[PDB]
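S.K.: Sharing a structure below in C-alpha cells format, with a few things to ask.
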Amino acid sequence: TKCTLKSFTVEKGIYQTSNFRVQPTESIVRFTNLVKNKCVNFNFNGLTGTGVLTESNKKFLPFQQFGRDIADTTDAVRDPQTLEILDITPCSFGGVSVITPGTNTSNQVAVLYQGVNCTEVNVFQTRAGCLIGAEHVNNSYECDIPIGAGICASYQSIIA
Amino acid sequence: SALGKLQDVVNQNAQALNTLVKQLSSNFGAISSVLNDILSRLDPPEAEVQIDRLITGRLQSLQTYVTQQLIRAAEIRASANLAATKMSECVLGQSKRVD
Amino acid sequence: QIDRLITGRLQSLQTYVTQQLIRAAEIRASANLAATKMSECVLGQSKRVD
Amino acid sequence: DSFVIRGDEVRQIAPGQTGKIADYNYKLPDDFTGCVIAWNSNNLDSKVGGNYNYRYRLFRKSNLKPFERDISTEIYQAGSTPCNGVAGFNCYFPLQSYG
Amino acid sequence: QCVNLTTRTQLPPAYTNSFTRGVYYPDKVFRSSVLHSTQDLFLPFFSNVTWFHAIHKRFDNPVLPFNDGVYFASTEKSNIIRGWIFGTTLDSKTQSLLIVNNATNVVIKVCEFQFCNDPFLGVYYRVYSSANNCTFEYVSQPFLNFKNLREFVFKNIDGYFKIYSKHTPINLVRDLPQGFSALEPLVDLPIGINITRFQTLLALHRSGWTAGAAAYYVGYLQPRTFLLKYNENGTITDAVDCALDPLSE
Amino acid sequence: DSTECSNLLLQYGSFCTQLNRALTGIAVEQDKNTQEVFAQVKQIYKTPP
Amino acid sequence: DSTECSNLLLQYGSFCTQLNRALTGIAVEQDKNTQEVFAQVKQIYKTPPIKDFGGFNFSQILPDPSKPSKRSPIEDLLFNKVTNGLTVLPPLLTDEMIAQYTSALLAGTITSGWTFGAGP
Ligand SMILES: *[C@@H]1O[C@H](CO)[C@@H](O[C@@H]2O[C@H](CO)[C@@H](O)[C@H](O)[C@H]2NC(C)=O)[C@H](O)[C@H]1NC(C)=O
Ligand SMILES: *[C@@H]1O[C@H](CO)[C@@H](O[C@@H]2O[C@H](CO)[C@@H](O)[C@H](O)[C@H]2NC(C)=O)[C@H](O)[C@H]1NC(C)=O
Ligand SMILES: *[C@@H]1O[C@H](CO)[C@@H](O)[C@H](O)[C@H]1NC(C)=O
Ligand SMILES: *[C@@H]1O[C@H](CO)[C@@H](O)[C@H](O)[C@H]1NC(C)=O
Ligand SMILES: *[C@@H]1O[C@H](CO)[C@@H](O)[C@H](O)[C@H]1NC(C)=O
Ligand SMILES: *[C@@H]1O[C@H](CO)[C@@H](O)[C@H](O)[C@H]1NC(C)=O
Ligand SMILES: *[C@@H]1O[C@H](CO)[C@@H](O)[C@H](O)[C@H]1NC(C)=O
C-alpha cells in the first residue's frame, strides 16, 4: 500500500493495491489428456485461451464447435477427440484491496479479494469478496472503512 | 414507460460495457485482433509493431469509456443532488416552492 | 498515409464530441435552472432571496 | 566486436534480423545502438588453395542471446539416435569452415 | 460418350419469389438466444429467382455464370437431380470440378475433364469423355406431388468451396413454400481453383428418353448484412434483411 | 467518399457509432431542455381583448 | 496474460493508473450519492402496530411483513419492473438497507410530521 500510494504514511481507509490472478496450472492441448474444473491453458483446434473447463448443459448442433455469448466471447466449446460440450468460465481475477487504519494508529492490515470466493485464494466470505485478516463480529456499528454489500471494517484488531 | 429514467441508466451502463468488450475484437489496423496469433505468427520485431497498434487502439477505447463514464457520473451526481434536495424539502418538510 | 489521416481526424472528432458533451451538460444545468425559475418565479411567488 | 563473415551474411549483422549467423553465431539486440562496419577482405583473408581458418556454427540446439559467444566444441545430435560425443550417422561437428 | 438431345420444347425461363429462404449459418459458432448481425454473401429476401422445369418436353440443363455464389432450390421427387458441373471453360484446357451422386455414393473430383455439351445420367425401368490430370478426389456419404425440398448454397471463398444444404419435407405442388429454414453447413472442400460457370446434372428415364418430374430454382448471392435470431437451442429461427425495406433496416 | 478510407476505418470498430450516439443524445437533449423550460402549461391562455 | 504486451504497455506510463483512479472516484461517488439521498436520518423509526391514522391508509407504501424482502407493494413493483478485466463492485448500501432507510423516513413523516427532520 505504501508502494502504491508513493508515501510512507497511510491514512485510514481501503486502498486497491493489486490484482489477484488465478495462475494457470496445466496446459491442455486437444486436437494430451483433458483436465476439467481447473484454471488451465486450453488449445482446442487452434483456439487458445485460459479458463476453467466445466461440464456444460448446452446441447450443440452437430455442425457447431464453439460457443459465444452476447458479448462475442468464447464461453462454450466442443472437445475434438470426444464430442462433449465444455463451459469455459474465466479464471477468478480480482482486485486486491488493503484495509488499514492509520499507520500512526497500527500496522495491522486486512486483504479484500474482490469477487473471489474464499476457497479459490480470520477468513470471512462477503458478497464483495473474500476478506482475510478481519474478525467477523455479530455486533453492528457505524461504518468506518467501507468494504461493500453492507460490510464495513473498523479497528478496535481489525473487525468486519 | 413509467420507469424509463432508471432503465436508461441501466441500458447506458450495459451498452457502454458491451461496447468496451466489442472493441477488443477490432484489430485497429493490425493483422489480427488476437495477441496470441500475432505472437505465434510473427517474430518480435514485427509483433512489437502489431501489438503496439492493438495497444494504442485498446487504450483509446478505454480512455473513451472512462471519459463518457465521467460525464455520465457528473449527470448522475446532479440527479442525486436533486434527489437529496427533494428528500430534504418534500419528504422532511412541506415546500412552498412551486412544482 | 490514410491510417495517419484517419487517426488524426478521429482524434479531432473525439475531441469535438467530448467538448460538446461538456457544453451540453453546462447548457442542461442552465436549462434546469431556467425551468426552476419558470416554475418558482413566474408560476408562483418565491420567498428565496435573490 | 570483430569477425569475418561472407558477403551475403552482412545483412544479418543488424537488429531484428532472421538468419543463420544471427541465430547461432552473433546476435544483436532489438534495442541495439552503435554502428556496423563491413569491408571486403578478399586480398587478405582468402587463399587460392582455400582459406579454412574462419569457422561458423552450422549446428546448434537453440538461438543465441544478444552478445552471447559459443565456443564449446561439443557434438550435436541431429537425429533420434544419441551420439555419445562421437561423430557418426546424424552426428555432426557444429563448427564448419568457410571455403 | 456424348448424345445431343434434339427433342426439347422451346420455352422461356420462369421467375418466382425467394420469400425468406436461402439463409445459412455463416460460421461454426453456437449462439444461444441472441441476435447476431453479420456481413456475408447472402441471398436477398423476396428476390427474383430463376425457375427451371423438368417435365414431359422440358429438360432444362443450361450453363449459367456462377457469380459470387449459387443458391440451388430443388422441389424433387424420385431423385432426378444427381449432381453439378463446376468450372471456368468446361473443357480439358482448364481444371473442372465434378459433383455426382450415383446409386451408391457421392463423388467429388477436381480434374481436367472433357464435358459433353449435353451431360446427363439415365435410369432404366453419359456426362464426360476423358479425364487427364486429377489433383483432388473425395468420396463421401450420400447427401439425399413433390415431396422433398433440397436447399444448397455454393460459395468460392479463398479457394475453399462451401456447400451448405438443408432437407425439408414439404407437400406443396408447384411453387416454393413460404417459411423459414436455416441451411446447415455440409462440407468445405479444399479445391483452390477458379470457378465461374455451373451446370445441373439430371437423370433420364428410359422405357427415346423421358424426363422425370422435377423443378429447380437458381438464386444469386450478394454481399449484404443479415440480423439472425438464435433461440435457446441455438438454431436460427428468424432473420432480418438489413437492405430490404426501412423497417428491417 | 473514399471507399478505401472507409474500409480502413471499419478496422477501428464502433467509434463512429459512439460519436453519432453521443451527438444524437445531445440533439434530443436540447429539445428536452426547451420542452422543460417553456412547455409548463397544457392550456393556451389568452388575455382579454 | 501477454508479458510482451505489458512490457510494451509500460512505455506509455501511468495511463492505467489514471483510468483506475477515475473509475475509483466514480465508484465512491455512487456510494456517496446513495448516502446523501437516503441516509438523511440517524434514527430508525417504526410505525405503531395499530394503523389507526384517522382513515388514512399507508399499506401500499409501508413495508409488507409477508414479503421476505421487507419492501412495500409499490417498492416491490418498482423492483420487479426494472430489469477481460471488468469487475462490478457491489454498492455499499444493499437494497434491504435502502428499503429500511425509506421505511424509517416514512415512519418519521407519518408519526412525527416534519419534526423529525428538524430535531427530535
Ligand atoms: C452436340 O452438339 C454440340 C453443339 O452443336 C456439338 O459440339 C460441336 O461439335 C463439333 C464437332 O466437331 C465441333 O466442331 C463444334 O465446335 C462443337 N461446338 C461447340 C460449341 O463446342 C457436339 O459435338 C454434339 N455432340 C456430339 C456427340 O456430336
Ligand atoms: C388499507 O388498504 C389495503 C389495500 O387497499 C386494504 O386491504 C384490502 O382489504 C380488502 C378488504 O379488507 C381486501 O378485499 C383487499 O384484497 C385488500 N387489499 C390488499 C392489497 O391487501 C385494507 O383493508 C385497508 N385498511 C386497513 C385498515 O388496512
Ligand atoms: C423477374 O424478372 C423478370 C425478367 O427477368 C420480370 O419479367 C419479372 O417481373 C421479375 N419478377 C419480379 C417479382 O420482379
Ligand atoms: C458410383 O461411382 C463410384 C466412383 O465413380 C463407383 O466406384 C461406384 O461403383 C459407382 N456405383 C454405381 C452403382 O454406379
Ligand atoms: C495434363 O495432361 C496433359 C495430357 O495428358 C499432359 O500432356 C500434361 O503434361 C498434364 N499436365 C500436368 C501438369 O501433369
Ligand atoms: C477466373 O476465371 C475468369 C473467367 O475465365 C477470369 O476472368 C478470371 O481472371 C479468373 N481468375 C483468376 C484468378 O484466374
Ligand atoms: C428447445 O429444446 C427443448 C428440448 O430440451 C424443447 O422442449 C423446446 O421446445 C425447444 N425450443 C425451441 C424454441 O425450439
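We number chain B the way Swiss-Prot does; in order, the residues shown are 943-1041.
In case you wondered, yes, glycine gets a Cβ from its N, Cα and C as well.
So Swiss-Prot says this about it:
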- B:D950 to N: In strain: Delta/B.1.617.2, Mu/B.1.621 (VARIANT)
- B:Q954 to H: In strain: Omicron/BA.1, Omicron/BA.2, Omicron/BA.2.12.1, Omicron/BA.2.75, Omicron/BA.4, Omicron/BA.5, Omicron/BQ.1.1, Omicron/XBB.1.5, Omicron/EG.5.1 (VARIANT)
- B:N969 to K: In strain: Omicron/BA.1, Omicron/BA.2, Omicron/BA.2.12.1, Omicron/BA.2.75, Omicron/BA.4, Omicron/BA.5, Omicron/BQ.1.1, Omicron/XBB.1.5, Omicron/EG.5.1 (VARIANT)
- B:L981 to F: In strain: Omicron/BA.1 (VARIANT)
- B:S982 to A: In strain: Alpha/B.1.1.7 (VARIANT)
- B:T1027 to I: In strain: Gamma/P.1 (VARIANT)
S.K.: What Cα-Cα separation, expressed in whole Å, is found between B:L981 (variant position) and B:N969 (variant position)?
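M.R.: That comes out at 14 Å between the alpha carbons.
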S.K.: Which whole-number value in Å describes the distance between the Cα atoms of B:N969 (variant position) and B:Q954 (variant position)?
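M.R.: Distance between the two Cα atoms comes out at 25 Å.
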S.K.: Are there residues of the same chain, six or more positions away from B:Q954 (variant position), whose CB falls under 8 angstroms from its CB, and which are they?
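M.R.: Same-chain residues close to B:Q954 (variant position) (Cβ under 8 Å, separated by 6 or more) are B:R1014.
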S.K.: Below 8 Å between Cβ atoms and chain G: which of B:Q954, B:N969, B:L981, B:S982 make it? I'm asking about the variant positions.
M.R.: B:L981
S.K.: How many whole Å apart are the CA atoms of B:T1027 (variant position) and B:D950 (variant position)?
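M.R.: Per the Cα atoms, B:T1027 (variant position) and B:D950 (variant position) stand 22 Å apart.
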S.K.: Between B:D950 (variant position) and B:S982 (variant position), how many Å separate their Cα atoms?
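M.R.: Distance (Cα to Cα, whole Å): 43 Å.
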S.K.: Under 8 Å Cβ-Cβ to anything in chain A: which of these variant positions pass, B:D950, B:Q954, B:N969, B:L981, B:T1027?
M.R.: none
S.K.: If you count Cβ atoms within 10 Å of the Cβ of B:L981 (variant position), leaving out that atom itself, what do you get?
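M.R.: So the Cβ neighbour count for B:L981 (variant position) comes to 17.
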S.K.: May I ask you to pick out the variant positions among B:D950, B:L981, B:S982 with a CB closer than 8 angstroms to chain F's CB atoms, ordered by sequence, or 'none' if no residue qualifies?
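M.R.: Listed in sequence order, the variant positions near chain F come to none.
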S.K.: How many other Cβ atoms sit within 10 Å of the Cβ of B:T1027 (variant position)?
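M.R.: The answer is 14.
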S.K.: Suppose we draw a 10 Å sphere around the Cβ of B:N969 (variant position). How many other Cβ atoms does it contain, all chains included?
M.R.: 17
